[PDB]
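First up is the structure itself, then whatever we jot down about it.
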2 protein chains.
Amino acid sequence: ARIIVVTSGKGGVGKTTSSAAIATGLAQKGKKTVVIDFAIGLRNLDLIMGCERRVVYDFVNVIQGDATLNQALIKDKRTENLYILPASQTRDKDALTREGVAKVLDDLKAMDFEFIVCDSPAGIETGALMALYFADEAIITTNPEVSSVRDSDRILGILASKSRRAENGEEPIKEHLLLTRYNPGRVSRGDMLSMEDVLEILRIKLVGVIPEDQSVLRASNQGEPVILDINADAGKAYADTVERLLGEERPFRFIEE
Amino acid sequence: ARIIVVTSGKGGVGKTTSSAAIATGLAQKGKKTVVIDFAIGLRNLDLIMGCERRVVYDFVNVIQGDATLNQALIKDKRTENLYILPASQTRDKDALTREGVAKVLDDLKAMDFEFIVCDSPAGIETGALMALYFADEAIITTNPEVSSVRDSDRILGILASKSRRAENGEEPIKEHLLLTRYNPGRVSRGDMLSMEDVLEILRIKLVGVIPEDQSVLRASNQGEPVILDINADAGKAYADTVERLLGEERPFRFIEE
Ligand SMILES: Nc1ncnc2c1ncn2[C@@H]1O[C@H](COP(=O)(O)OP(=O)(O)OP(=O)(O)O)[C@@H](O)[C@H]1O
Ligand SMILES: Nc1ncnc2c1ncn2[C@@H]1O[C@H](COP(=O)(O)OP(=O)(O)OP(=O)(O)O)[C@@H](O)[C@H]1O
Ligand SMILES: [Mg+2]
Ligand SMILES: [Mg+2]
């Protein structure tokens, strides 16, 4: 029911990190969840969730009738009710079609997935447009830096004009701001925008703030989404985010020096 | 004569940082240089070079006959023989055409530019393909992490199959590896791939290693390409890179802790 795109425009801000962590948190809360790699050509989700060697069929194979969801969905290694739909290594802009994508989303809804997390590619070309097109909600992943922040602002424009909902005048895509790689030291020395600074500029509700954290690269190398590291500030920050996404309120930690 | 694309596939590895720095180093060595923003419509090069307020016309305006190069080219603020061709804020995948782009490149060659540095968008969709299509050389911008490194490998495949040169069997695009955000501490603790590790995997000649450096965000905020900061390891690393690009050999510093 809740299709959430993880987007940014700006490259390398942490979309996939966030997609893996958030999808895992949701599933840990009992919500049946699939996280989908929309980053066709340059797949990465399966590496981050550490299910690489179980990749048999992909998003494109399914669209193209070469495999069913049942064949393509990978059951997560660590967390119940979590599934992964990996991206094709093929490059082919049209490979993902609106019609195909739409059908996949209908089919997953039909498997009673509560949450469908869509890991977007960078940019605002067709790759990222596809990823957000059918979104109900959007997580704008933003580093507290001018460029990330500008690109995020632009992404908002696109959310409000080139999504299905914005083209058919339905309720607009719900917008969540997720600040990532927040370095409070750097912020007090005036090189990064404060949480507040960014909020003034973007003007959407903050869903999370993920501290800059050495545990994230470690999580990646292990193929273990950081949230599974219970001692990691970044992990806790993601658990908090998942709480906010589910209606609970939580104070924002790891934002002070 | 030397058209060099700065590419990566992987988002946020530092293509624009590198483009600005390298383009500036070349011009500083007396080589007439233009650096072009291919990242339409998430433009960023003009921010990094700090010429934002002088943006009048862009890459698309020129293609579309709405302006000439002379009207669109921005003369750099600090460095002689350096010019900037900013990207359009418009979003339109076709906005840049092969025919248009090709013509622009011919015209710049005609203004006797020795170096044409092309700042690529992330990904391997049409944005990045356009950026590398007419390349003579390619700077593969890579963070010493598994994903960056994988995507860089993939970029190489694309360089050797979907560039003009690879489609007409001309001399292949010359491949330069540029390791960025190299954190020697992290590397010795086994979280980042050593310079050597990456070299085994990518297998192209190293042109530079840019240390992780707080000066880079400072450079960006200032709009002063980091190479102009003479006290910055990152800047020195870029000056070294420019030396290597021009045939000189230099040992790789800031790689040890
Ligand atoms: N909280 C954090 N602390 C430290 N490093 C982080 C954090 N979040 C992300 N990173 C780093 O940022 C880089 C990009 O992460 P990730 O691949 O998730 O970003 P992305 O936006 O999905 O990238 P792309 O644009 O290629 O899709 C990685 O090097 C990751 O380690
Ligand atoms: N040597 C470095 N030290 C510290 N930070 C760096 C370094 N190089 C790049 N960065 C940081 O990495 C992030 C991305 O930089 P940049 O925008 O130049 O990369 P990019 O590949 O052009 O991104 P995109 O994929 O959006 O085009 C920025 O936060 C920048 O400050
Ligand atoms: Mg990603
Ligand atoms: Mg860039």
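We number chain A the same way Swiss-Prot does; the residues here are 2-258, in that order.
Determined by X-ray crystallography, 2.3 Å, according to the entry header.
Placement of Cβ uses the backbone N, Cα and C atoms for every residue, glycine included.
Under the heading ATP binding site, Swiss-Prot lists A:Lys11, A:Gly12, A:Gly13, A:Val14, A:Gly15, A:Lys16, A:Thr17, A:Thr18, citing similarity to another entry as support. Listed in Swiss-Prot is the mutagenesis experiment A:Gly15 to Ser, annotated as follows: Less effective then wild-type. Quoted from Swiss-Prot, the note on mutagenesis experiment A:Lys16 to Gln is: Loss of activity.
Here the features listed in Swiss-Prot are placed on the structure.
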residue	record	Cβ neighbours (10 Å)
A:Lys11	ATP binding site	27
A:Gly12	ATP binding site	27
A:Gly13	ATP binding site	23
A:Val14	ATP binding site	28
A:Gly15	mutagenesis position	23
A:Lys16	mutagenesis position	33
A:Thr17	ATP binding site	27
A:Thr18	ATP binding site	26
Check your understanding: Checking the recorded positions A:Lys11, A:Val14, A:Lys16: which ones have Cβ within under 6 Å of ligand 1?
Key -> A:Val14, A:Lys16
Review point. When you measure from each Cβ to the nearest atom of ligand 3, which of the recorded positions A:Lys11, A:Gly12, A:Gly13, A:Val14, A:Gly15, A:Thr18 fall under 6 angstroms?
Key: none
Exercise for review: Would you mind listing, in sequence order, any of the binding-site residues A:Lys11, A:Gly13, A:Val14, A:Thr18 that have a CB less than 8 A from a CB of chain B?
Suggested key: A:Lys11, A:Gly13, A:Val14
Practice item. For ligand 2, pick out the recorded positions A:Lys11, A:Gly12, A:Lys16, A:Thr18 that have a CB under 6 angstroms away from one of its atoms. Key: A:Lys11, A:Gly12
Check your understanding: Under DSSP, is A:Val14 (ATP binding site) helix, strand or coil?
Key -> coil
